[PDB]
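Peer 1: Before I ask anything, let me first share the structure, which is written out below as structure tokens.
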Amino acid sequence: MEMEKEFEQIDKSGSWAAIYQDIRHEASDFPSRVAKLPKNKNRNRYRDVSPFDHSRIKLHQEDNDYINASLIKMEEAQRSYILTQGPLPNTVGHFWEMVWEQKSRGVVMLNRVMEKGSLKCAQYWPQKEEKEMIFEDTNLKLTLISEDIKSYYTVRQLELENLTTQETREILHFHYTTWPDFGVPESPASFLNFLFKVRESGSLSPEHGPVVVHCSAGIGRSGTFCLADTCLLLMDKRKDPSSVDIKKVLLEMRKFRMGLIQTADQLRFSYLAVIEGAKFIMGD
């Protein structure tokens, strides 16, 4: 069923909450035992958001290999993503260790550091060229190279140096700065423009490690980003684009991380974004 008609059908009948609860009921449940070990309590932002054991990213250290991050591997679309929580004061060094070890080219940030008057993640990158950051626990240095501030997003060039080997790499930081404190955006136009800027940079492409994408918990806005990207790519690849089933794609992605898409409003917004974005994929 063409999702555009499915969309109007749900909208006229006002059944978004019912559709969303069906997804919640059918979603996978896999163990997350490592996340729940007592030694890892201060590595998790939210008690009820944890990576599954089978898909968690492991840090390359013998001490404690745990970070709240998951590998979402989409086999038909040939895209992979790492979804993670906003870094905590005690995990900013682990976060950049992961970026280094997984060979990522881009980081996608979908929240502001403060929202609703409370801290949603640490200030984990430098704000001034001449004030670099050193992470002593993981032996990395991070420098701000350039910043380009636009109306709906900011793009930063960063240099990450492995101080053990003196290798350096360029990392691109894509920061969507205008998602509202409550609800979802009225139009998907600026979010889609942002997605296309990330694509154009090479950060989603197979010559690099998976993009790292985060919000506060790494499941809501972050899930919207990867769901929209994968659905648009499938509509490009298949003979029959109307065969792409966004609910089935979402359930596939929830095999790799719990809770992706947090509200019925986020589900409706994801439909809207794919419907409007397809009017570039299909040729218009």
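Just so it is clear, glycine is given a Cβ too, placed from its N, Cα and C backbone atoms.
Annotations for this protein, taken from Swiss-Prot, read as follows:
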{"type": "ACT_SITE", "residues": "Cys215", "note": "active site, phosphocysteine intermediate"}
{"type": "BINDING", "residues": "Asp181, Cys215, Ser216, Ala217, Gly218, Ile219, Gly220, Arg221, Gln262", "note": "substrate binding site"}
{"type": "MUTAGEN", "residues": "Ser50 to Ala or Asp", "note": "No phosphorylation"}
{"type": "MUTAGEN", "residues": "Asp181 to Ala", "note": "Substrate-trapping mutant"}
{"type": "MUTAGEN", "residues": "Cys215 to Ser", "note": "Catalytically inactive mutant; abolishes sulfhydration"}
Peer 1: When you rank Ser50, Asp181, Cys215 by Cα distance to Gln262 (substrate binding site), which of the mutagenesis positions ends up on top as the closest?
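Peer 2: That would be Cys215, the closest of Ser50, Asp181, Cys215 to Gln262 (substrate binding site).
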Peer 1: Please work out which residue of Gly218, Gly220 has the most C-beta neighbours within 10 angstroms of its C-beta, and give that one of the binding-site residues.
Peer 2: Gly218
Peer 1: Round to a whole number and give the Cα-to-Cα distance in Å for the pair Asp181 (mutagenesis position) and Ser216 (substrate binding site).
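Peer 2: Computed Cα spacing between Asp181 (mutagenesis position) and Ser216 (substrate binding site) is 12 Å.
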Peer 1: Taking only the Cα atoms, work out how far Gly220 (substrate binding site) lies from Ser50 (mutagenesis position), in Å, as a whole number.
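Peer 2: Cα of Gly220 (substrate binding site) to Cα of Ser50 (mutagenesis position) measures 13 Å after rounding.
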